[PDB]
Amino acid sequence: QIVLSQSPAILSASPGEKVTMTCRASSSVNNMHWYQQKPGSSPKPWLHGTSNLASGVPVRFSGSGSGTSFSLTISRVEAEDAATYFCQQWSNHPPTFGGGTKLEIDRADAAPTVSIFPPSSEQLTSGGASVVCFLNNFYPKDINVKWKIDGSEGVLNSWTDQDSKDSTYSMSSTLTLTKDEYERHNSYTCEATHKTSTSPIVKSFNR
Amino acid sequence: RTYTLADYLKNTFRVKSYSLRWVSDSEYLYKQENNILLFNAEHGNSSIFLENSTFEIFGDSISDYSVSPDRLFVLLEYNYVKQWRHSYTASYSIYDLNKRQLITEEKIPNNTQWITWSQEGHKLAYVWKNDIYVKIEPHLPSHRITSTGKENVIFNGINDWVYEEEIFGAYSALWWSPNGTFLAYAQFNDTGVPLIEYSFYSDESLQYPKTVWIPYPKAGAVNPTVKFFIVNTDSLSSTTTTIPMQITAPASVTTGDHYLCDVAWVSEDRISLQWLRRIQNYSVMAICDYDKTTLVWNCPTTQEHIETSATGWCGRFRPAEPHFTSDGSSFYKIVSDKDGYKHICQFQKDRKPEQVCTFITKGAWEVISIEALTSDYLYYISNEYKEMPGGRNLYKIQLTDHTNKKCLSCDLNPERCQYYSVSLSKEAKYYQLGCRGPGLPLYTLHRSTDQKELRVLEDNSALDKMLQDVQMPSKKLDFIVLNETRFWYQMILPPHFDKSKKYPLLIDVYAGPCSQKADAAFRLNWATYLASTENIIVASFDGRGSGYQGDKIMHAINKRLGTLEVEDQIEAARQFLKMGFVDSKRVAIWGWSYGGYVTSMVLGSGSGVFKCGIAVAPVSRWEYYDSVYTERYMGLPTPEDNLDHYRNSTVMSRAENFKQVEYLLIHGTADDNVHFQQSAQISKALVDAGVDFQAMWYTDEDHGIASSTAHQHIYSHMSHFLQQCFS
Amino acid sequence: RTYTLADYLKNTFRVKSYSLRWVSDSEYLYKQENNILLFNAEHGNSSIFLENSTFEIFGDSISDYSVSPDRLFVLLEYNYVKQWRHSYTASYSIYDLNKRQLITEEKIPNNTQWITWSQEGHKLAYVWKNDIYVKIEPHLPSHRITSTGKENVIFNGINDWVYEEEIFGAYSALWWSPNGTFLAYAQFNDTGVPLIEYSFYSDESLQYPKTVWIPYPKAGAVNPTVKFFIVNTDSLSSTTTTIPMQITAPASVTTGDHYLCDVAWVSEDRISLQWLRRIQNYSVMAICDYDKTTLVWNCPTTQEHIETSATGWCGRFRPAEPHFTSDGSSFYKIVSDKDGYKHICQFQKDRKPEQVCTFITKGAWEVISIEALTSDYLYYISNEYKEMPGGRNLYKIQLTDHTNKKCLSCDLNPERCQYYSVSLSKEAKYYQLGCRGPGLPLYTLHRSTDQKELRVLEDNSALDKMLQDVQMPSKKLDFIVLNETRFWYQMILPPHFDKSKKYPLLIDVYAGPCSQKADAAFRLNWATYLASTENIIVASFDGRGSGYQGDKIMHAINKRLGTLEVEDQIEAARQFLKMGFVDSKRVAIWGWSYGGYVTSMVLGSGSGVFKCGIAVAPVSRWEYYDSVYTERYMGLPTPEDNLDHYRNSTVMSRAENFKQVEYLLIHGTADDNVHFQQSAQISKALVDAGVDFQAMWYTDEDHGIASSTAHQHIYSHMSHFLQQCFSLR
Amino acid sequence: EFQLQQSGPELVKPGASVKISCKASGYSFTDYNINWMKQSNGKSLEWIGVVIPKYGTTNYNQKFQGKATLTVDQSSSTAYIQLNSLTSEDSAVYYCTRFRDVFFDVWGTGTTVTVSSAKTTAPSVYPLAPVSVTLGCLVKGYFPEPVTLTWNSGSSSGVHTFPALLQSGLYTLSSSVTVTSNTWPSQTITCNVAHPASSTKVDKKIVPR
């Protein structure tokens, strides 16, 4: 079992750029293979026999290398290329995979569309109340969010993968709590520390 | 187009061949599109034996396969890791043909050093961590035969470094009995054998270089000792302790240091063991018989056949392989005539008075090898036809009447085919002929009663179609007379060689004991590029020390390496100059290994004939090279023996004369065979003498310098050196 | 005739010097016809001290001698066997001056690794098989101080490989007290330290090559640990067990891996020890005092002097020496001031709140070294004069009044002499000046009150004659302006250099951290031959990373070791191209060690400026070089620190770009310092990438490639390569 | 011409076992090798084993010698993987892949297999209203992760926040869609949720408060 290592974890390069990729083994290999997989979808055959392009595979791609360092080069990066590429070895049994090269795309920046949602009439019914806050469109991925119940600071976060068309991420912050202790307060706050202002962004509602 | 360097390196022009495996008297296996097919020679039909999908369950990791004698199982070899010239390790899984499934129980372990099926049936024996193991049945647990195995110290059933390289020419040291009752094996002990140590730098990410070490006896060093054992394989059980029987070597050989150098089972109760003294002018073939009642093998003095040489050593490299009759009463082997010519002699189980045998062939030509021995006839290869020592033909002789001596390959195609190799079926009913040159190699199938060509296996028509725009060199095989004896050469001439012109000359030399570099074979190699593209004449010369032309020529350099063979290479150049078509201002020489030695010795001779040369992995003095090869030709480096010529035949002593020439020295740093030391000392002697020269080391490369990129680099580097030297 | 290669190799033109050993405030020892004579600078007379017949008593085997402080005995060194750059092995016999005979009882043993007289009074300490021995009187048996010595494992009183090479620059790790009561010594432990192993082929009669091995910490590897001990030599006795007392290092450095990097005796009961964290941006000078009632040395935190750097590392290569006053109450030390310029400043024995020191020199130039400290005056060397960083002059500054700064060597001979070294007597009353360039080296004797020249010790007249027929190169020391700052260069120009013509150019590079290849010194060397005989301009450029011009320039390449000095070597060439007199189709570059790295990096840059070049014993990636040197400038090769740039600053990665240049690679197989490995990997990557290049290994040669025959061979091989590259031959 | 479809998602208790199919069509099924992979959530891929459809010859990764059992039906052009004696550490996606004598040139949809002691739970689908127009649709309190959310039975713009988190055994998924000021407020938009494990098919329109 040869252990493969993908160099690097995430490679972030803009459209139309040079993008080179490299698989690194603990022992020699005669031919190297490569596979593209997007989140929530199966892998796909890209480059076979070090460098050869599968049936129906684009021609802005190329492979290379020998021994303990093979490689794969994507030419003019398009938006659709955004995926994760895995290197496969099978010149030595058993075959092995290199733990992922995530093709990130580096494009223009923006700010999120911050919306808010009080608990619907159907949810208060179920003995609890979930306040929801949405952040729908941004490139700057990292963020620090915080909730306030009438001033004073069971919270849940969930993100999206990069789009194969506009290269943009999203997020939703959820706040689950009981209906009895929901009605004891009035104001609910949803802020952000996104790449635009160093002072908190403002968005809230009131009963 | 000329045949360029790029063409040689990229391998655009593939010289095809045809490798089959005779499973029976009428059938052979062959590789199609990674599929293995079975072809019956009584018919013209083929049968699928093993589909490529089966190999693809291991991906591309498969390196070889080996089918059982009875065709019920296939050994599948994968994860090949090369070691020395022949040795390697691999993984193995057994494939049941009948059931179309892998045996997942009691499987062969990782890093297996050797493994083989028995002669008949489907018993397995393998070596792992220097110990031998036997499986009577693929799914059955292994029986540990030996427990003394130890990395680089004790070897059971595998050869140590020097036995692999110089004696057996294989890693295997185990031999199944005909019907598989007995497994015989050699055991080597390297304790006391001094170690060669060198650095291996490995991939860039290794922070500290690792030191490789090998037990390696240099000239006059302590050698490995050997023992020989035979275990009973049908009597193996976990309940009883396995006890191998030991065979003692002949008394005349155990008086000092000696070797085991051949093993062959005669019958299920009889085995021939050839031994050899450390002074290699004395060998003993002992025929040993099994005693049913006392569990011992007897080697009676009456069944000991002695070989000796007063002029040199025994055999070409080792004493020759005996070929026994099916009753095990008589055997044939190649041996020197009274006139020094190597010919097939016939012996009996018992020795006759004064060790006499009957020569079934004779004349001024040699038998190369014995390929088959049936009840009625003997098949062999010789260089008789046209008195050409570098020609090879298949002959057929009758045991009753020695005059009935056919040639089966002489006429078939005498322009295209003068160099044959053969592959006969299990009892010689059919045979594959391999025409290797001087034309495009041709492989054909034949029946043996009438020499009828059944079909053409490979005609190289694909290579023919690709060479049709390329300026082709021609090969000239011929001889010159020196002191009433003829010495052959060969010249790879530039396309449409115009004898009126003067061409630059490159001597391509090896010139070791029993070497032959002038032959009728066809090669698409570096030399063809030099002729095709650079218009350089590439010449090789088989002078004294060369083989296949009698012991008078071969033993001329006994105890005197770096003498007549180097002088004769210079003289050949002078003869090439007298032929009038060589530019004397542009004569060069190169060689590898022994060729590197001869090259360096030639250049250091101060003859003035050669402008430049390139030595690749040269031996530099014989004390640095291994015992078995060296002492065979040079004896021991002692005052009592040949120490004076050991000190006199070194490249380093000739350092000062290299001022007259341009010299390129090349060596792999991980060379386990001819150690980098040897070139390290040449360069130090040159530096000490104030001589300029050019150098190139190849990091981590061994004696072959065979890694693709290194291979391309060395030939590019050497090419440029000749361009500079000649343009 | 021209200054040929043969002239350089056979050493036909010898550049004389003058070595003297100050034995007193007024007297020095000096050699003449193998006889060591004594000169008294009070008068002008000389006396025979030791006759050459005495040296003849050991034939031609004498390597060196060392005279006891009190002139009663002479240590005679013979059977010298070199080890590393500084370390060696030798035999010793002691010669009694008065009695004029050898001391044959209780002899110094075979294969002694180090010996020294005490500071005064003829006591002896030596190291043999890694243990320390003390000998109170030459004829008396030795007292064994340590019993833990072990070949490549435990070192007592000697440095191991990396401490010799990178920390101390000597094999010695023992320091006698001023009056000889105490012997201090370091102890090193290599037990975790991984080994470099390589082949030594030796003479051709050796059948089997030997494997040499050295505990040698490559970057990020387990380092040697250290301990520091002081033994009382007055109390040594066979009747009682000798027990060294240990000084624990400061708390702030023992929190991780650290080094000892300086020790200086302040008094008979006070000593300063400098320590240094493995991350070399933090050093601690601990002044320690002896407690005679409890036999322990006290290192209070009030007597700890911290030194740090926010931009790079501490000191040029190491934290600088302290120079204590006679009372041991204050010490002077070169330190980088607020503007990044290295200057002499004054501390007291105690630290101050934020430990401020009084800087006694200020300007945009640097103090090179502190040479002598008296009651009222401090002698030093700086590069102040004419604002030349590669100039060197002796200065004298008053301790009471820091505006009384006289230059002692500036005006002595401004055309011939711009690069001085100095040798002051014990109380700085007289001093030898060493003028070493740009003209012929000149060595003179001076009195300190007057600055009056007493005599000329060596003017190199014999060399001036002999040069009468040789076409002489000249040397231009000058600068260019990039980004509004001065970067100096030098050119060894061919004889009678003509601005109108276009010459082939050779860049001679080292360019290591704090290096200076552009200076005002005089050298007859390989470059002289290239300019004199082959008419090649040999140029050197001190770009970013170079020393002696402030920390802003030196620390520019911090954690980024193969980047700006590489780029700056290329620009210097471009700037030379603008000057009009350089043939742009015949520009080459070469260097040794770090010079070979930068050369290779330059050639693999793809700049297009350089046709060819030669790297000799190059570093090829920093993970291969030793920890102390490497980690000073780079980080540790960890993801947490500087692994990315370790991976990015390698010669191998640039292999493909060597397709557009002609490259000559040269390494010694027995190089203990920059290991042959480094070139083995360059050649393997070049072979992998399909690029042609030329190579040469030197069997059994080390980093210097200094065997006479190897030396001659490498330079003529290199010469031929330039001839071909420039179309001369 | 090369289709590899695998059976749907799977929940099973520890100790049990499951078989998943891989239907192949378009080509001559009996000619190429079926290889199986595994991918734990976030981790790298792992090869399990292979079968040659023609003769039923198998080869397993030593890691899964006891765990996986591969079989083939050639009349149905289908390959199977029997995963035996399961535990928490068998939870992953599983792919059937083809081998064209060189590499894996056809990959199936991938079967998500979950191994846990917990009972199946149906989702609680809520509609979220505001009070450029952003709305929402919360899906809270279910177990098997396969919850296929869609809008207006089709219609894919401004759809983000999709992936969910495991909260005390209960998956809490969220979603949204953005429209203009004129498209929704006085018109209909519905959130189509699905969850085959409990046979639930919910519909919830967004109503202005």
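Numbers in chain C track Swiss-Prot; the residues on display, in order, are 39-767.
Note: Cβ is positioned from N, Cα and C throughout, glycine not excepted.
Look at C:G629 (mutagenesis position): DSSP puts it in a strand. In the shown protein chains, 28 other C-beta atoms lie within 10 A of the C-beta of C:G629 (mutagenesis position). The note that Swiss-Prot attaches to the published mutagenesis C:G629 to A is: Reduced activity.
In Swiss-Prot, the entry for mutagenesis C:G629 to R states: Reduced activity. The structure shown retains the original residue.
Among the sequence features in Swiss-Prot, the mutagenesis site C:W630 to E is noted as follows: No effect on activity.
Within 10 Å of the Cβ of C:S631 (mutagenesis position) there are 20 other Cβ atoms, across all protein chains. One entry in Swiss-Prot concerns the mutagenesis experiment C:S631 to A. Its note says: Reduced activity.
Marked as active site, charge relay system by Swiss-Prot on the basis of sequence analysis: C:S631 (among others).
Quoting Swiss-Prot on the mutagenesis of C:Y632 to F: No effect on activity. Under 8 Å, Cβ to Cβ, and six or more positions away along its own chain, C:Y632 (mutagenesis position) finds C:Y548, C:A549, C:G550, C:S553, C:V657.
Under the heading active site, charge relay system, Swiss-Prot lists C:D709 (among others). Long-range Cβ neighbours of C:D709 (active site, charge relay system) (same chain, at least 6 residues apart, Cβ-Cβ under 8 Å): C:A655, C:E739, C:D740, C:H741.
Among the features that Swiss-Prot reports, active site, charge relay system is placed at C:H741 (among others).
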Task: Give me the non-local Cβ neighbours of C:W630 (mutagenesis position): same chain, 6+ apart in sequence, Cβ-Cβ under 8 Å, ordered along the sequence.
output: C:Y548, C:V654, C:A655
Field: Other CB atoms within 10 A, centred on C:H741 (active site, charge relay system)
entry: 20
